[PDB]
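Since the structure comes first, as structure tokens, the remarks are kept for the end.
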Amino acid sequence: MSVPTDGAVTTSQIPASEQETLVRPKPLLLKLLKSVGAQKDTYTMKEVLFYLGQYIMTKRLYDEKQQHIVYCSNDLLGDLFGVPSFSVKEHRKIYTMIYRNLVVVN
Ligand SMILES: CC[C@@H](CO)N1C(=O)[C@@H](CC(=O)O)C[C@H](c2cccc(Cl)c2)[C@H]1c1ccc(Cl)cc1
């Protein structure tokens, strides 16, 4: 392994091949990723999701009493995704929101 630690989350809702896509996060997204330990400039989509999950957890934006919804209207995450809230269960939407904040590599 070339980095000290790594993380990745996958879902049955997105095809494997898509989750392996290599991407280069734009400024705001890269800033959030690094605030939780990420150290690179290029990631696979599943790594991006891992760190974003970590970001949500650390900022305490995840509560089961919120019935699967994350409320990020007052967080930079709300501006990254461009929505006031979203469901952690709707993965295609999450992917779509994330795609706007990056560029696919080569
Ligand atoms: C916020 C907690 C976070 C912890 O990693 N999490 C989950 O708790 C679950 C929610 C679910 O049970 O469906 C999975 C979720 C996830 C995994 C892989 C791909 C995607 Cl799009 C979402 C994933 C998640 C949810 C949102 C984001 Cl932006 C990134 C990752």
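Numbers in chain A come straight from Swiss-Prot, and the residues shown are 6-111, in order.
In case you wondered, yes, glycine gets a Cβ from its N, Cα and C as well.
Quick look at what Swiss-Prot annotates:
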DOMAIN    26-109  domain 'SWIB/MDM2'
MUTAGEN   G58 to A  No effect on its ability to induce apoptosis
Across the domain 'SWIB/MDM2' (26-109), DSSP yields 40 helix, 15 strand, 29 coil
Cβ contacts within 10 Å for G58 (mutagenesis position), all chains included, total 15
